[PDB]
Amino acid sequence: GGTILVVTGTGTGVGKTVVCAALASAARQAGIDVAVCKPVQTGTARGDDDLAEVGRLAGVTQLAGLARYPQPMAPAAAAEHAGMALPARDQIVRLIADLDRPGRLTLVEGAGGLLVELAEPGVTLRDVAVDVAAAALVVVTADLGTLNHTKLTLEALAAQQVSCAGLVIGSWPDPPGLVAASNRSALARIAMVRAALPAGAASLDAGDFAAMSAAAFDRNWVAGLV
Amino acid sequence: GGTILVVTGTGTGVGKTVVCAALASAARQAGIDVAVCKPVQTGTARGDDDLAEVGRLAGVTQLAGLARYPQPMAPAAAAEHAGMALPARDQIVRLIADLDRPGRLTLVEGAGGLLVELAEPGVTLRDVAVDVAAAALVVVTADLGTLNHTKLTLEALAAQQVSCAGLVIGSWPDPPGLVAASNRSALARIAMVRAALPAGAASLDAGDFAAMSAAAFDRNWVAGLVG
Ligand SMILES: Cc1cn([C@H]2C[C@H](O)[C@@H](COP(=O)(O)OP(=O)(O)OP(=O)(O)O)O2)c(=O)[nH]c1=O
Ligand SMILES: Cc1cn([C@H]2C[C@H](O)[C@@H](COP(=O)(O)OP(=O)(O)OP(=O)(O)O)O2)c(=O)[nH]c1=O
Ligand SMILES: [Mg+2]
Ligand SMILES: [Mg+2]
């Protein structure tokens, strides 16, 4: 196959989607073919659509999903509200495995943090990563609490031998400030910080997003992903 | 020895300090001798003092500190900013073991979440709980993200064989509302919810704090903590 990375996070709304876009954009600019899978999208009544964000910010066209729940809740509660079950583990795993091919960077986004339920019954993004042998990129904050959440997420990955490909600070404040500066230095002590996306990047137009994306990651690390 | 519980949380500001004071108050009203312990305190320059609050809300007088730092930062960064070192792991252990006593409940509040560095080098409250054979009471929010953080914390506890004495919801709103209510239902499927402390417990007076405390926990669970 090619390279598969789940893009998880220490929590909800930490920047997972804008980080998928940013890495997709840098990979494409490096001449790598990119696909992005978001198996379960919720909050569609208010128009949440993470694949649309990736398609618009980074230009990706191979964008796969399996389910769309209208309520703005976590996948299991939204599915409980709708009275319609989440997809099954095999559905999600085979979708990603069908996307993966040599020369392709395939990114997978779940919902919220690493352990929220993505498929019936109780299967997580960590389970999916195991079944498709993906490594994990962990999107973090630089705010109070991040080191604990980062360490807890990194331990949960190592507990099932899911490799950690790096950290990304999904939203880097301007100018950093005292906590954010201390938090970035300490995260850098426990894993490589691949990038720190400036705050508000997800509202850039595609041209600005691409230039920002190619400057945010290290040219060689992106080139070597596939 | 007696019974030692580390009181940790899914993060900082989730209610660890008010849960200590509530468990201490309920334990005391059952006849149980209580000590409370905070080996690392940051933010002294902003007035933060969890031991002092626990004394205020609950009337506990057996309160033991050790490391104190001016800045409201994570311990490592606060001690660094003050030209000080973190305490060594044996000093934290000594603090707790000196208080342990038969028939006494000792509560050890961390700083922030389970894996925050409390001692050189990379030593956490989980390591400390291992050293004193303590179980762990996990203070959680009912807000969004709580399920994932709670599951991550419980897994980190089990990997080191640190028994989990249950969850407590640090701040519980009246009325609940849909987000909190759903999360509390989902937390109870994960582990035992020992209490849900009403929002604003920390402002109650000693009389009302004791009433709230006695109502918040099952008395038979409180009494069963301590032989
Ligand atoms: C203003 C705002 C933007 N966004 C946008 C900007 C972020 O950089 C981007 C990616 O963050 P995500 O972590 O993916 O936030 P999300 O709601 O899409 O996360 P999840 O898929 O788990 O629900 O989404 C939010 O998610 N939440 C917000 O409150
Ligand atoms: C915002 C605020 C909260 N509190 C209360 C609300 C919480 O339920 C309680 C305990 O939260 P904790 O989890 O103990 O967090 P903390 O702020 O004490 O910091 P630390 O991680 O070092 O413990 O403190 C106050 O007493 N005064 C305040 O101004
Ligand atoms: Mg998203
Ligand atoms: Mg506290």
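Residue numbers in this text run from 1 along the chain shown.
From the backbone N, Cα and C atoms, a Cβ is placed for every residue, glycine too.
Record features (Swiss-Prot):
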{"type": "ACT_SITE", "residues": "B:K38", "note": "active site"}
{"type": "BINDING", "residues": "B:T17, B:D50, B:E109", "note": "Mg(2+) binding site"}
{"type": "BINDING", "residues": "B:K38, B:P39, B:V40, B:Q41, B:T42, B:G145, B:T146, B:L147, B:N148", "note": "substrate binding site"}
{"type": "BINDING", "residues": "B:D50", "note": "ATP binding site"}
{"type": "MUTAGEN", "residues": "B:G170 to N (Swiss-Prot position 169)", "note": "Decreases affinity for NaHCO(3) 3-fold, for CTP 1.8-fold and for GTP 3.8-fold"}
(message) Using Cβ atoms only, which of the binding-site residues B:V40, B:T42, B:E109, B:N148 are under 8 Å from chain A?
(response) B:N148
(message) For B:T146, B:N148, listed as binding-site residues, tell me which one has the smallest number of other Cβ atoms within 10 Å.
(response) B:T146
(request) Restricting to the same chain and to sequence separations of six or more, state which residues have a Cβ under 8 Å from that of B:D50 (Mg(2+) binding site). (result) B:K16, B:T17, B:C20, B:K38, B:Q41, B:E109
(request) Scan B:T17, B:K38, B:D50, B:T146, B:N148, B:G170 for recorded positions whose C-beta lands under 6 Å from an atom of ligand 2 and note them, or write none. (result) B:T17, B:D50, B:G170
(message) Neighbour count, 10 Å Cβ-Cβ cut-off, for B:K38 (active site): what number do you get?
(response) 27
(request) List the Cα distance (Å, whole number) between B:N148 (substrate binding site) and B:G170 (mutagenesis position). (result) 16
(request) Inside 10 Å of the Cβ of B:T17 (Mg(2+) binding site), count up the other Cβ atoms and send me the figure. (result) 25
(request) Compare all C-alpha positions of B:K38, B:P39, B:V40, B:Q41, B:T42, B:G145, B:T146, B:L147, B:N148, the record's substrate binders, and send over the largest distance in angstrom. (result) 28
(message) Which binding-site residues from the set B:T17, B:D50, B:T146 have a C-beta atom lying less than 6 Å away from ligand 4?
(response) B:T17, B:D50
(request) Starting from the Mg(2+) site formed by B:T17, B:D50, B:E109, give every other residue of that chain whose CB sits within 8 Å of the mean position of their CB atoms, in sequence order. (result) B:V7, B:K16, B:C20, B:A21, B:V36, B:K38, B:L51, B:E53, B:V54
(request) Sort B:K38 (active site) into helix, strand or coil using the DSSP assignment. (result) strand
(message) If I take the alpha carbons of B:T146 (substrate binding site) and B:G170 (mutagenesis position), what is the distance between them in whole Å?
(response) 12
(request) Across all the protein chains here, work out how many other Cβ atoms are within 10 Å of the Cβ of B:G170 (mutagenesis position). (result) 25
(request) For B:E109 (Mg(2+) binding site), just count the other CB atoms lying within 10 A of its CB, please. (result) 26
(request) Give the distance between the Cα atoms of B:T42 (substrate binding site) and B:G170 (mutagenesis position), rounded to the nearest whole Å. (result) 20
